[PDB]
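Note sheet for the following structure.
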Amino acid sequence: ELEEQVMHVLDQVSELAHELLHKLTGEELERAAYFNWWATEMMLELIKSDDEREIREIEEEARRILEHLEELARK
Amino acid sequence: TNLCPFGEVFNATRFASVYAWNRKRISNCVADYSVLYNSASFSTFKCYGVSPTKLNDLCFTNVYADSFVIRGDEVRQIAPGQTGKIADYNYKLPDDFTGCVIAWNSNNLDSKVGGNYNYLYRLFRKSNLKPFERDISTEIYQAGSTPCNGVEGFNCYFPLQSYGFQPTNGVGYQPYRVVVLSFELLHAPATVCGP
Ligand SMILES: *[C@@H]1O[C@H](CO[C@@H]2O[C@@H](C)[C@@H](O)[C@@H](O)[C@@H]2O)[C@@H](O[C@@H]2O[C@H](CO)[C@@H](O)[C@H](O)[C@H]2NC(C)=O)[C@H](O)[C@H]1NC(C)=O
């Protein structure tokens, strides 16, 4: 369930980034819009690709992003 | 008897993208709803305002059938009082919606080896949709204060995004076909009745 495990976190990023599009203003909003787009783009590369190392790299980046987004949500 | 063409709604060879859902108007025909609600091929069959087993004794002026393809995990957004990527930017239902939401898995049709990327949804929008509103604009979205001038690039995005549908996807992100049946009663004679 490695492929599915990664999707889980990529969706979480897109969902939080989406909610923030109605809350943030200025640079904070622009940043959230990027992360939203990134997650939904990576969901397409996750499926198309191969090699476990690429799959884990995506997950690690996605997790850093999700934690980052929560710093905007709490403020 | 002239039965309503539900076979052209459900057994359609092609379904529209969620950002540009296809509406068919059903009118002046006999609507048998016991054919759909007994097939046991649908994963979702949820009726609001009308009971599925009482549906057949009611007459309406028009019945609208809105069809589109989304992910399994996004089916929950096709309901009253919901928010999310689909509910807000692609397909919005009213809080007082009267009708039925029917959905089923189309993993054997809308998925391809290598990934089926022909289905799209709206990723960005300036504001949320009103009930039964559609938006098929492809104008570039400006994320910040920097003007795009219609050019995609840094802080400028193409408003639509594709789905990646393949046979081996997890259930949550397998493709699902959704048909929403909206029932309206106006002042007109009410020509859509069941048997
Ligand atoms: C949508 O189509 C299904 C299946 O129709 C059959 O297969 C098609 C590919 C084509 O060959 C059709 O001519 C076939 O009839 C319908 O399900 C059937 O419904 C009939 C009538 O109730 C029933 O006797 C069959 O056993 C059903 N077959 C299966 C596999 O369930 C379905 O009713 C159609 N939907 C609508 C709204 O008409």
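Since chain B takes its numbers from Swiss-Prot, the residues it shows come out as 333-527.
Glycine is treated like the rest: Cβ placed from N, Cα and C.
Annotation comment: Swiss-Prot describes B:334-527 as domain 'BetaCoV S1-CTD'.
Around the Cβ of B:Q493 (mutagenesis position), 20 further Cβ atoms fall within 10 Å across all displayed protein chains. Per Swiss-Prot, mutagenesis B:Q493 to N is noted as: Reduced host ACE2-binding affinity in vitro.
Looking at Swiss-Prot, you'll find the mutagenesis B:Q493 to Y noted as follows: Reduced host ACE2-binding affinity in vitro.
For B:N501 to Y, Swiss-Prot lists a mutagenesis experiment annotated as follows: Increased binding affinity to human ACE2. Listed in sequence order, the residues of the same chain lying 6 or more apart from B:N501 (mutagenesis position) and placing their CB within less than 8 Å of its CB are B:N439, B:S443. According to its DSSP assignment, B:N501 (mutagenesis position) is coil.
In Swiss-Prot, a mutagenesis experiment is listed as B:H519 to P, annotated with the note Increased resistance to human covalescent sera neutralization. With a 10 A radius on its CB, B:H519 (mutagenesis position) counts 6 other CB atoms from all the protein chains.
Around the Cβ of B:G339 (variant position), 10 further Cβ atoms fall within 10 Å across all displayed protein chains. Swiss-Prot gives this note for the natural variant B:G339 to H: In strain: Omicron/BA.2.75, Omicron/XBB.1.5, Omicron/EG.5.1.
Its Cβ taken as reference, B:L368 (variant position) is surrounded by 20 other Cβ atoms within 10 Å in the chains shown. Natural sequence variation is annotated in Swiss-Prot for B:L368 to I, with the remark: In strain: Omicron/XBB.1.5, Omicron/EG.5.1.
Per Swiss-Prot, natural variant B:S371 to F is noted as: In strain: Omicron/BA.2, Omicron/BA.2.12.1, Omicron/BA.2.75, Omicron/BA.4, Omicron/BA.5, Omicron/BQ.1.1, Omicron/XBB.1.5, Omicron/EG.5.1. B:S371 (variant position) falls outside any helix or strand according to DSSP and counts as coil. Counting only same-chain residues six or more apart in sequence, none has a Cβ lying under 8 angstroms from the Cβ of B:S371 (variant position).
In Swiss-Prot, a natural variant is listed as B:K417 to N, annotated with the note In strain: Beta/B.1.351, Omicron/BA.1, Omicron/BA.2, Omicron/BA.2.12.1, Omicron/BA.2.75, Omicron/BA.4, Omicron/BA.5, Omicron/BQ.1.1, Omicron/XBB.1.5, Omicron/EG.5.1; May enhance affinity to human ACE2 receptor. DSSP assigns B:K417 (variant position) to a helix in the three-state reduction. Applying an 8 A CB threshold to same-chain residues 6+ apart, the list for B:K417 (variant position) reads B:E406, B:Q409, B:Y453, B:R454, B:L455.
DSSP classifies B:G446 (variant position) as coil under the three-state reduction. One entry in Swiss-Prot concerns the natural variant B:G446 to S. Its note says: In strain: Omicron/BA.1, Omicron/BA.2.75, Omicron/XBB.1.5, Omicron/EG.5.1.
Among the natural variants in Swiss-Prot, B:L452 to R has the note: In strain: Delta/B.1.617.2, Epsilon/B.1.427/B.1.429, Kappa/B.1.617.1, Lambda/C.37, 19B/501Y, Omicron/BA.4, Omicron/BA.5, Omicron/BQ.1.1; Contributes to cellular immunity evasion and increases infectivity. The residue drawn here is the original one. For the recorded site, B:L452 (variant position), the DSSP three-state label reads strand.
Using a 10 Å radius centred on the Cβ of B:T478 (variant position) and all shown protein chains, the other Cβ atoms total 12. In Swiss-Prot, a published natural variant is listed as B:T478 to K, annotated In strain: Delta/B.1.617.2, Omicron/BA.1, Omicron/BA.2, Omicron/BA.2.12.1, Omicron/BA.2.75, Omicron/BA.4, Omicron/BA.5, Omicron/BQ.1.1, Omicron/XBB.1.5, Omicron/EG.5.1.
Secondary structure at B:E484 (variant position), as computed by DSSP, is coil. Counting every protein chain shown, 11 other Cβ atoms lie within 10 Å of the Cβ of B:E484 (variant position). For the natural variant B:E484 to Q, Swiss-Prot gives this note: In strain: Kappa/B.1.617.1. The structure shown keeps the original residue.
B:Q493 (mutagenesis position) falls within a strand when secondary structure is assigned with DSSP. Annotation of the natural variant B:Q493 to R in Swiss-Prot: In strain: Omicron/BA.1, Omicron/BA.2, Omicron/BA.2.12.1; the original residue is retained in the structure shown.
Only B:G339 of the recorded positions listed as B:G339, B:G446, B:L452, B:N501 bring a Cβ under 6 Å of any atom of ligand 1; the order follows the sequence. Shown are the variant positions B:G446, B:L452; of these, the residue with the fewest other Cβ atoms within 10 Å is B:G446.
When the alpha carbons of B:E484 (variant position) and B:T478 (variant position) are compared, the span between them is 12 angstrom. With a threshold of 8 Å between Cβ atoms, the recorded positions B:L368, B:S371, B:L452, B:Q493, B:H519 that neighbour chain A are B:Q493. Nearest Cα neighbour of B:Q493 (mutagenesis position) among the listed recorded positions (B:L368, B:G446, B:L452, B:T478, B:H519): B:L452. Spacing of B:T478 (variant position) relative to B:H519 (mutagenesis position) is 51 Å (Cα to Cα, whole number).
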